[PDB]
Structure formats: structure tokens, C-alpha cells
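Take a look at the structure below.
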Amino acid sequence: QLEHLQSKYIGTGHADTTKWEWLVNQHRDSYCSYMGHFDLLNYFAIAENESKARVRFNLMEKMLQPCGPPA
Amino acid sequence: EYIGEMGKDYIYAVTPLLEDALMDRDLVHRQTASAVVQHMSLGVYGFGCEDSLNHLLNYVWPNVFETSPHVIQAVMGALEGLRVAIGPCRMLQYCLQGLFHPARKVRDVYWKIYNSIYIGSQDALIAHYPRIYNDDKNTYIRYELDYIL
Amino acid sequence: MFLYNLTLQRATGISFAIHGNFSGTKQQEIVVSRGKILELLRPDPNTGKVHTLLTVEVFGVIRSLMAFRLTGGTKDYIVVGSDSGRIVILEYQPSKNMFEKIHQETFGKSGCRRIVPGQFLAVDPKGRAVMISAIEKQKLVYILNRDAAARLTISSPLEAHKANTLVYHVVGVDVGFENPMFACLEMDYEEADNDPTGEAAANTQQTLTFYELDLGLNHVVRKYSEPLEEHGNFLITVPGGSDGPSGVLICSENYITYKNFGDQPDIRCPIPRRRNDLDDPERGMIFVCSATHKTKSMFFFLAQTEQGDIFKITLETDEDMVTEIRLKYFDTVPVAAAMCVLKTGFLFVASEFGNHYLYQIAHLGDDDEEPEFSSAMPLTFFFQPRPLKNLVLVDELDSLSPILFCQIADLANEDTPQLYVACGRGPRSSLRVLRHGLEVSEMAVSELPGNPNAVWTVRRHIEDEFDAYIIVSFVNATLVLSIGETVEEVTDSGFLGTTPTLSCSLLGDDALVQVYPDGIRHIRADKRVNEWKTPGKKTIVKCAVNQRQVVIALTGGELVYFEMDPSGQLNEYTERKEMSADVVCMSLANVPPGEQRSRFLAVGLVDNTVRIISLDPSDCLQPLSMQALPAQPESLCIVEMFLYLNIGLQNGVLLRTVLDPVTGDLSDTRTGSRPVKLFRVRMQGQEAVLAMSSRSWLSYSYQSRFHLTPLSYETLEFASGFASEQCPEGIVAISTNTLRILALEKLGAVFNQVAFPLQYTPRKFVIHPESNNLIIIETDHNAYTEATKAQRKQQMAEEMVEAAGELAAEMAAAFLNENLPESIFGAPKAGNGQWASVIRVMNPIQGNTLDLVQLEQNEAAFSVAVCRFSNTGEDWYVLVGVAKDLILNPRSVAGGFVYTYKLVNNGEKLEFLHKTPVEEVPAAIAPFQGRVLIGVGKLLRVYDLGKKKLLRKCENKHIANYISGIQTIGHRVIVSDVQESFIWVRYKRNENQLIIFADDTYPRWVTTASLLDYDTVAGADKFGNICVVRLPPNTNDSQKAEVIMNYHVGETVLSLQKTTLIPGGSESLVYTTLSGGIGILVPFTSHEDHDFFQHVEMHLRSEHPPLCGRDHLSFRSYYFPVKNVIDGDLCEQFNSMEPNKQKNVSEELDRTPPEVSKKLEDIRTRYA
Amino acid sequence: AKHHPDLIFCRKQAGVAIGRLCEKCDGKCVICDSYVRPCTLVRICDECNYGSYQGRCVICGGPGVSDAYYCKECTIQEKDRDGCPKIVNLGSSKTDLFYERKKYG
RNA sequence: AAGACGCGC
RNA sequence: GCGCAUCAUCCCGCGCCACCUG
Ligand SMILES: [Zn+2]
Ligand SMILES: [Zn+2]
Ligand SMILES: [Zn+2]
């Protein structure tokens, strides 16, 4: 009966979790990992003629509601 | 379990025995085989012995559909060891087969296995995630990874 | 199949910065963190130069870094938050010159997780508590205290978790000896995901949450929740307490907001903009970095905008109420990730890209001629940018962090490969040529006819700062020169020597010794000359020069020992040395500081044997050791840091024998096979040795490591030193029939570079086969071309003329006459789908260009290559991939074009021939077998040259995703998919079809591929992984390839090549990363060496953990498990630990530290 | 712990103190009950260590004589970066054992 | 003599 | 009700967690 650690974690699905929740969790994890990794953030800031601060600001705003509105 | 990393040379000698034990004959045989696989996977981790570990997983995997708590625990331990040895990519590939199966029990077991995989070593699944085509109402494609320099 | 990982160049880009007194003294020091390297460096106020003092690798990703100190203390500690789920507090020990761990507390799992703390770190200004926060749902608070033993203590973490919330920034708030206070930009999103109407973006405002820390109750509680009008970016800590009022500044879009707890009214002030902005007015303006200066008299804040404008923020306040915020324009600097304002009027700017500068503040500009702004002014603001006035540039640090493309080739006349790197971003982009060796300075040229064998310099004083007498002696002539700030011939030398001078040194205060093959002379100011003639008709070969030791070597080995008594006269000992071999070279040891005579002394022979002569009177002029040599000795010298000797022979060798009567370590390397003479040089006021050969080499030892570096100059027959007030570090290294003076200004340890400025950032470039010219293509997103910029400027001029401001609008001529530099003031550009493209041909030797081609405003250049076709003759055609209407965030492209050029006149100019429309963007250009491969989206196409456009030949629609690079060899090609690892395609020429026969099973976002054999391909990863894939030998041409090697460098890799670096060496897999680091991979030549290296690595991992508490095996097995790779970073760091553990592991490996270090350096000196 | 599924862990934030083990549980691992390769120490939470609970065995609850440790496999499996590994339940077997011993003793 | 778990005649 | 099988499962003889008491 060691399911306490399963329930006490945020970001994992369960029996009747739909596709939208899984995809938004994936997008949030991807954004957080992008922010954590310096090399990928530098690559993104090199790809576009912008600054790292602006890139991370826009990425933070993208965390509000990814994958459109819920259905 | 005792020898640890030194026993990577003896992996090939026990593969036929593990294959014979993993056959659907006795539950205790399956539990013992799963324990052996988990212990060997933990021992030889980090030295590049995936060739036989993948073959062992190919026979260990069909044992997930069980009801006895002991064999479930043994199978979960074996799959956790195989995950920490091979990597989360192969585990995600295997668990993606029936994440949305029409039936309920297979969906439940696949979801619990996916949760167990996702709890540990989450930072690699982002690279191991597949590509999902977006619908006409929602966006499901990470366009940031398609940038080319 | 086992490779050894090395690192030739460390990472240079700076991600974080901090300053403080980390050594316990009044001297300020700067601690900056690289991508995965933590190093300490401090500037010198007297000269303005910056020198690194310590550099270590943490084997982890650093997400935060800041310093703090306890109340009443004098030392500042270091706190770093890594990807591992633990926090560590560091401390710098000046005596040990290393970081000492003081504490280590674990609070969660490792890795960059969403709900694991480590992203945000806050420290209380007074230095009593530290707060660590995560991206979502997690927050922890720790208590810092000092026990009765004056040691740091750590308390238990505090529960401060809030479900379903997002945190933007966390920073401490000064309270002034009250309970510590923390403020964060916490906001909720629970209702965002519960609304199906799509109103989540609307009616959702940020909140400024405040958190106490009650020491009495030992718990944390939320204080307020104030909604914000607009989204903020980051907060500023205002120095509170007795010096200034407590508060926080909020940076947002075009506004700055001041807020404080209690009854503090909000203050707003718009951010000033430039005059006649060339960017899009709809684009907002934000802040990228900020600094502070907590001066006791008055504090002020410095901030930088997106375009690099520096604003001096001055806060005007009453005793307890804030009145207004006064902004003022200070200067303009390149955009910097972090900025630190140092004491004693020094400012350090850690630029985001390119070199890092160190400005010096001279004038504070308090109420200058330029008007200042304030929040009390009703309604925007405009200011006119000006060149650098307040700041003065003093010193800058060279950097090459944003490398996008690297190629190595021998494009020069010398027989040494050169490293060409394409780095930089935007207008600051430049092309650098990395060359192995040392810096060469040229300031004096003197062509003197004759044969100058050597030059001797003797000072009139024992430690004279300026040279007095210079012995410019030729092979068949004699001359003397002197320097007195006017280079003129000296007359009172009084030498009277016709035969060439053997040697001249400083025997005493001004005692010069002249040796000629027909006797012995003496030079002195007083009438004290010990002139002696050569016995019989014999000759003298070599003489000994030292402070108080003189030994003359004649034919037959008859040595005469001269000892200088304090009286002054020279005396000969009763014992003489005689053998059957002559003496051709010998060296002497420096006099001990306390003793009047040393003991170590080595004299060579002709029979390939070297002996040791004791200077003690008990056994003077007696042999000590019988050490044979492979070749005839040529020179010898002693190098200090504790004592080492270098042995020179007839061939090119340099044995680094440890100080011992009998030979110990035998480590020699090639320096062909020219005679080598060893002489002392100057390097940061130290002692070193020099080797002369067909190419000269120099050896130096900085912090217990010896590096061999050559000189980037022609062959030199002799060299000497030079001391002066302006240039204390001077080298007089004459050459064949000429005189040359060298100097060592910078360190120049490895890869000296020259800066060749560009216009836009470079993507790819190629090298002409016979013309040896570089064709570089540049492209930027959201950019304006020259024609578009001119049209926009003209339109603005017409608009302001039509404004008709009183007819009196004559400012158009002045506005159009002056244009701000793009490199210094930035490039004013904007848009959403704008692009640029410039085709440039540049001569590698010089910085001049040959031709420039400009395309339309909405064309982006991606790939370029040069090849020939069978239908045409030997003309070298150039194909450039061009994209049309490319939008990045939403994937949608209208089309693409491909260009064709002739490149007539040995690649000096380009002529347009025709263009061919392409439905999608062209990915890469791959020419083979007289044709080219065109990457069109997910379709593979084969094109042939025609009369007006390219002709379609073959198609392949079996590729799923978009191609991102094609490589060809033999009769088969490989396709690198954006998601899939690799695709193997074989071209059936007879059938004229493309068939796929092999593919990989593990997807990966590959960026650069570099095949190693007919069936082995090595490719990089976007996340920073290096893998090698080998095709099974039983393949037929379904079949799947297998991976044989995996590794995680930790930084994105955009370059991969397998070419030799050092002449006479072996092939190595050199790679360059996006962070500015260069590394190579070394195969193992024996099983015993591989076993020893693996055992050493395992023992170091078990015994010496990384500084940030991250598992080395887990760090290397980040995305994929490590496979057949041995890390050399731990092996190199083994030389930095204290002796106890290294010796202990030495007997644990049944070996000894000296030969272990020798084996470690053998790989470095063999493959690099 | 592993053998008896009834026993559960408090799973609270780890503190600064170090747990202890009795003579019977001297070498047992706090999770998988193994006597192989003890590498890292065991941290206890503030609630589990207060007053009388100080110096008590983590697994059973006897007097503390030796420090607890984590095995090599547990460290590899990243299982030590979790909550407090102290059992708060008293175990079903112990109650029945004590009752029968008191009856027949 | 004891805490749990699963296996059919 | 029979025959079984698994968990280096228990086999420890009594323990002690703020208290009784005019
Ligand atoms: Zn116990
Ligand atoms: Zn606990
Ligand atoms: Zn364990």
C-alpha cells in the first residue's frame, strides 16, 4: 500500500487522465527544462536576434495555458 | 547482488537459465528470474551491457499482467532496474504502446508503469517524448525544437 | 573502441557574476560562474589588468550564485544552486588556493525538475538566512548562524509550499535587524485551466507575495497579496535600515514601479526611448540586468535596457515616504547578462556575447548638461544617445563563446594546421584564426650585416633596471653596443678583443668576463684584471658563468676551478679534472640565498655521457654519477618551480629530470633534430627555460603544471632578455641576418587568435580547393537590410519635413549626416518575419574582403557549397539556399529559392546566372558524382545543371520529418533527420533511384554529423550528447544500426571533425561546443593503459566527489548511459588534491605519484 | 518494512539529525533490509526525533546503538532523496506477539 | 507456537 | 476440509510514552 509517493507528486497522470492534461504537463516540463539548461537557452537566444531575458520572459508567459483552452 | 560490477562477464552464462525460468510455468520461477534480472541490472549499471539486458527485458515484459502482489513487486523491481540501466527511452517506448488502450486493466497497469518511470529520471523524458500532431483547436507541437542554425 | 576525453580549451562564456571580499582582505574579488566551471578572478587597481587565480570544474549545471557574510565578519561565503537536489556553501582558502566545502544539505531529487528547488535563490541582506525556491509548488528557507566555535551552522528547512502557483523571481528585502523578509512574484493558475472559454489569459494579474520569517515561532506565513497592473520581470533590493528606506523596485514593460509594505503609495516612471527610433513602435522595452552601489553617503542603482542603454536610477525620498524616482542616461554598453559595480571606481561588464570589458568610472555625471527625467513630470520621454563619456575602457577579456561553425585546415605556408572558428552574434560577429603558439611582438628592426652568433647583456649593477653593456658579437667580427634611451655605439668598453666573444656575464657588481680562444681576459672598472694565456697551443671550448663560480673547459677535459673569495681575487684549487673526452656544454646552479656556494653541478662530454661535479672542497672536481645519453649533449639548464633540470642533446629532446644526483624521471619530447641551446627568459617575474630548433619552443610552469608552447615566428638562432620601464617583459630574439625584439604582453597560453569583423552572424562557410578562399554566408532574424534601412530613414525624414514644425525643421540634414555605429551602439532592427542575407568572400590571410552579394529583405541564407559538374568544364559553381517568408513560432513557409554563381577569375567575384523556385526551404547542399543533393522538406531530390534552371532527376518521399544535413561518401549517402538519428540511403545509378536500407532506433535531435569510416558515423545532439553509430557488417543493400558509444559533454555541440592537430601526431576527434570550449577524443593504444586509466577514474570518483555534490556517473549518464568513454577531467584534477589522498590511492593502485603524473601527461603531450 | 506492507513511513521533510539503529537492526538497510555496501547516512525528520523519541531504532523502535546507513543499490536507485524513512506504525505482528506472550507468560 | 500473500483437487 | 507454495518474514521468555496520591 505504498501509493503515498505516487499521489504526493505533481505532473503525473492516472487512470482516466485525458490527452490535454498529459500534453500541457509535457509542455510545462519542457519549458522548465529549457529554463534550467543554459546551453539550450543560449541556442534559442542565438537562433533569434533576441536576449536571454526576453526569451525566458516569453517562456514564462507561455506557461499560463499551453495547448489552447481546455475542452 | 554480492559481486556487483565484477559479474558482467558471467551474464552470458545465465541467459538460457533466465529464459527458461521466465517461461509461463511457475510463479515462483518468474519471481526469482525477476529478482536475478534486477540484481544483475543494478550490478552492471554504467558499463555498457545493454545487449543482453534488452533481450532479458524482451521476456520479462510479458509478466506485468499478474495478480499476485509478490510477483507484481518483483516485476516492478526488475523493470525499475532495467530502466535505470538501459535508460528511460526504451521504457517510454514500451509503455507508449497501450497508454490509451480501449480496455481498463491494461490502461491501469500501463499508467502505473509510466508513473513509476516518470517519477525517476524525469529530465531525459523530454528528449524521449515522441511527436504528437496538433488538432484544429489545440497546439500539440513544440515548435521551439525545430529551430535550425 | 574506447576513447579518452580531454579538454584543450575551457568554457569562456559567463552566465552569472558576483563580487565581494572572498579572501578576507580589503581587496575586492569577482566570482563568476561558467556553464559548468566555477573560477575566481580579480582585477589589479594599479594597472587595470585581470588575472585568474583559481579555476575548478563542478561537473554540474549552475542555476544560481551569490555571496553573503555574517554580521560583524570579514569574509564572504559562496552559495551555489546546482541541478542536484542539494545546496552547498563554499569557502575560499587563500593558503590552499582551493574552495573548501563547509556544508551540504539534500532536499530532493537531482536534475532540472519543475518542482525541485534550485532555480531561484535568495539571501537576507543582513546575512542571517537563505531562501531557495523552485519554479512551482516548492519553497524552502534555511537559517544561517554561527556557533561558539566560529563555524557556520545550518538549521532544518522550513515548509513554504503553495499548491498550483508560479513564481517569477525571488529576492530578499532589507528589514534593518528585524525578522528577515522575502518577496516573490507569486501568481496562481488554478482557474486558468478550469475555464473552457479561453479567458485564462485575460483577467489574470500577477501578485507581489511577501513572506515573513518568525524566529520565535520558527515558521513562515504569507503576509500580503497585491495584484499588479501589468506583468513584471524582476525585483530590486533597496538598501533599508538606517541607510535608506526599505522597498522593492518592479521592472515591467516600459514602466518601473516602486512598492513597499504599509502605507507606501505606488510610484511609476516610463522608460525613456531614443530619438527617432528605427525599431517598431509596437515593440515593448524591458530590463535585462541591474547593479547597485551601497555607498555610505548616497546609494544609486544602475540598470541596462534591451538595446544596452545604461540608466542611473536615483531614488528621492523623504524620511519615511518616497517622493519621486529620477532616471538619467549614463552611457551605452553591449548587452550584458550580469553587471557588477566594483569599489575604487571600477566597473566590470560581463557581456552576454563576445569579449568582456572592464570600464573605469571617472565622472559620476551628477546633473550634467543632459537633462534628467523624473516621475513628477506629467506624461513619453526621449533622450539622445552619446558616445562613451563617463566610462573609460581600460582592459578587456577575449572571448569566443558563441561559436557556430569551426573548420581546421592548413591554408598558410607553414606546415601546421590552423583552427578557423566562426563566432559572434549580430554586428559583433567576427572570424578568429586560432593558432597554437605564443604571442609575438614587433617594435624594433635592425638589419646588421655579418653572422651574429649570440648577444650578451651585462648590467653595470647587480640588479640594474636598465641594461648597461650589450655584447653584439659576430662570428667573424666584434662589436659592442649600449642603450641610454638613445641607441648609439659605446666607446669606453675597453675590450680590445678581435676574436669572437665566447660569453659575457655579470661576475660581480660590474665585473664582466671575456673569453677568447687564445687566453683569458678580465673586465672591471678598477685596475684588477686576471689576464691569463692558454697553456701551450690548446684551445678553450666553453666557460662557466655564475655569481661566484667560474670553470673553464679546454681540450682534453682539463677543467680549472675558480672560486671568488670575498676579497675579490680568483684562486685555483689544487685538484684538476682530467679525462679522455672534451667538454662542449655545461650549466651551473644559482647561488643559495644563505650559502656562499652550492653543490649541484652538471658538465657534459662528447662521448654521449653526462656527469655531476661536487663543488665541496672535500671532493672537488670529482665524478659523482655515470649517466650515459643517447646522443651528444648540447645544453643544460635548471628551472625553478621545487627545482627541476632540463637536459638538451644533439637531437631535439628536453628531459625534465627531477633534482637528484642520479637521473630520475625521463620525459623528453621533440623540439628537425636541430641542436638546442637552453637560456633563461622572463615570464611574470619568474624563471623559465627556452629551447631553440627549426621551430623555437618555450616551457613554463604555472601552478604545478608544465606547458610546452612554441613561438609563432620564423627560425631563430639566438635569443635574450630585455628589461625596461615601459616593457619589463622583453625578449631579444635575433634571427638570420636581422635583429628582432619580442615581448609577452598577454598570457597567450593556447590558441592565439586574430579578430576579423563581420556584418551579420555566420552560419556556414566553405573553402575553395585551389583558390584557398572562404565563402561565408550570414543571416539574421528580424533584421533590416541596407536598402530597407535607407528607405525607412528617408521616409522618416520626409515625414518630419511634412510635419512643418515652426519650415524650421532643418534637423533632417544633421540626422541623415550622422549614423550611429552598429558595433558600439547596437543595430536598430525590428519586425516579426524580417530576415537578411549577405554572401561574402574573404581572403584567409588578411582581413580584406573580395566580393559582397546582398539579397532581398525577406530572403534568408541557410546552406552554401562549391562544386563542379560533368556537363560543364572545370568552373566552380556556388549554390546558396534561400528561404522565402519564413515564420518561426508558427510553422508556415511560402516557398524557397536556390541561387547559382560562376565564380570566375580564381574565386574573386560572383556573377548571377539563374534561380530555381523550390516549394519548401532548402536544408543542405550535398554535391557528389557530378550532381548535387537538395534537401526539400521531407523529400529528397537530385538536381543537375541545365540551361536556365536545375533539372529534377530523382525523388524520395519516404522521409518523415525535415532534413537538417546531408553527408556523402563513396556510393552511399546519409540523411540526418531533425528527430530521427540517421537515415542511410544508397543511390542506384543504373536504376536512377534512391533506396533506404538502414536506419537507427533511438531518436535524437542531431545537429552536426561527422562520419569516421565507410560504415561508422559520429553525430552530436542538441541537448549536448555525443554518440557513435556503427553499421553491422552483415548489412545488405528492415536492417537497424546499433550504437556503440554514448557520452554527455554538458553543452551543445555544433562542430565535429576527425583530423590531426600536432604534426607528427595521431588522428583525433576534435569537437567544438556552443559554449566556447574545444575538446578532443583520444583512443587507447594498449589494454594496460586503458585498465590503469579506468581504475584511476573509478578511484577518483569513489574518493574525490565533485564540489557541488553531483554524481559523476549520473552526470555523464544524463540522457543516455555512458558507453566506452573514460573521462579525463578527474584524471587531470588528480594533480590538484592534497598529497595525503593522492599518495594513499597511489599505494592502493600499487604505483607512485610521479610516474602516475608522467603517464597522465604522456597522453596530453602525444595527442596534443 | 519490505516484508510487512502494513508498516508505513512518515515521509516528511528531512532534518539535520541522524537516525540510530539497535543491535538487532545493526546492519539492515532502512528500505530493502540488506547488509551490502553501506555508503550514505540516514537523516531523520524533526517530528520523528523529539524528546523521548531521540536515540530510538528506526525500524523496530529499540534503543539506538549504531548509526543508520543507506546501501549502494538504494543510493543508485535515487531512493534516498525522499522523506523521512521512519516507521510510524507499530506493526500488526508485534501486537499479536506481545499479546500471546503476555497470555503465555 | 505467528504477520501477511496466492494455488487447485 | 485436503495437499501446497512465497516474503535472509516472526521465533526472545519482562519495558519502561508525564504523571497517582495524601
Ligand atoms: Zn532495531
Ligand atoms: Zn519522520
Ligand atoms: Zn537498500
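Heads up, chain D uses Swiss-Prot numbers, so what you see runs 2-106.
Cβ from N, Cα, C; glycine included.
Some features that Swiss-Prot has for this protein:
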type: BINDING; residues: D:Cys11, D:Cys46, D:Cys49, D:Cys85; note: Zn(2+) 1 binding site
type: BINDING; residues: D:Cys23, D:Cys26, D:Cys58, D:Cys61; note: Zn(2+) 2 binding site
type: BINDING; residues: D:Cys30, D:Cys33, D:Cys72, D:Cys75; note: Zn(2+) 3 binding site
type: MUTAGEN; residues: D:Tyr36 to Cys; note: No apparent effect on cell growth, localization of SF3B1 protein or formation of nuclear speckles. Alters the structure of the presumed branchpoint (BP) adenosine binding pocket within the splicing factor SF3B complex which may lead to decreased binding affinity and thus affect pre-mRNA splicing
type: MUTAGEN; residues: D:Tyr36 to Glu, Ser or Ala; note: Alters the structure of the presumed branchpoint (BP) adenosine binding pocket within the splicing factor SF3B complex which may lead to decreased binding affinity and thus affect pre-mRNA splicing
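Overlay of Swiss-Prot feature records on the structure.
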residue	record	Cβ contacts under 8 Å, 6 or more apart
D:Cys11	Zn(2+) 1 binding site	D:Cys46, D:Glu48, D:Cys49, D:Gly84, D:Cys85, D:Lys87, D:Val89
D:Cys30	Zn(2+) 3 binding site	D:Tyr36, D:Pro39, D:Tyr70, D:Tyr71, D:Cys72, D:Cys75
D:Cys33	Zn(2+) 3 binding site	D:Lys3, D:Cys72, D:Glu74, D:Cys75
D:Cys58	Zn(2+) 2 binding site	D:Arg21, D:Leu22, D:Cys23, D:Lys25, D:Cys26, D:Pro64, D:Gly65
D:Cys61	Zn(2+) 2 binding site	D:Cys23, D:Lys25, D:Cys26
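D:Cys85 (Zn(2+) 1 binding site): 23 other CB atoms within 10 A of its CB, across all protein chains. Among the binding-site residues D:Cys11, D:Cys30, D:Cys46, D:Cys61, the residues whose Cβ lies under 6 Å from any atom of ligand 2 are, in sequence order, D:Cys11, D:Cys46. Proximity to ligand 1 at the level of Cβ atoms, with a cut-off under 6 angstroms, picks out D:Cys61 from the binding-site residues D:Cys30, D:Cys46, D:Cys49, D:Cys61, D:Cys72, D:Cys85.
The Zn(2+) 3 site is set by D:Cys30, D:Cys33, D:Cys72, D:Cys75; from the centre of their CB atoms, other residues of the chain with a CB within 8 Å are D:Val31, D:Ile32, D:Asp34, D:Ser35, D:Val37, D:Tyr71, D:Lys73, D:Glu74, D:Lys80. Shown in sequence order, D:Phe10, D:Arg12, D:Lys13, D:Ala15, D:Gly16, D:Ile45, D:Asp47, D:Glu48, D:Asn50, D:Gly84, D:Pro86, D:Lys87, D:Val89 are the same-chain residues outside D:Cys11, D:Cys46, D:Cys49, D:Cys85 whose Cβ sits within 8 Å of the Cβ centre of the Zn(2+) 1 site. The secondary structure of D:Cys61 (Zn(2+) 2 binding site), as reduced to three states from DSSP, is coil rather than helix or strand. Under 6 Å, Cβ to nearest atom of ligand 3: this is the test, and of the binding-site residues D:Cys23, D:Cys30, D:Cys72, D:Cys75 it is passed by D:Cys30, D:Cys72, D:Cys75. For the binding-site residues listed here (D:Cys26, D:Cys72), the lowest count of other CB atoms within 10 A around the CB belongs to D:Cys26.
The DSSP secondary structure for D:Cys72 (Zn(2+) 3 binding site) is strand. For the Zn(2+) 2 site, the Cβ centre of D:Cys23, D:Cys26, D:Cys58, D:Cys61 serves as reference, and the other residues of the chain with Cβ at most 8 Å from it are D:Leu22, D:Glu24, D:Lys25, D:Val59, D:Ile60, D:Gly62, D:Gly63, D:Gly65. Of the listed binding-site residues D:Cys23, D:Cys46, D:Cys49, D:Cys75, the Cβ environment within 10 Å is emptiest of other Cβ atoms at D:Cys23.
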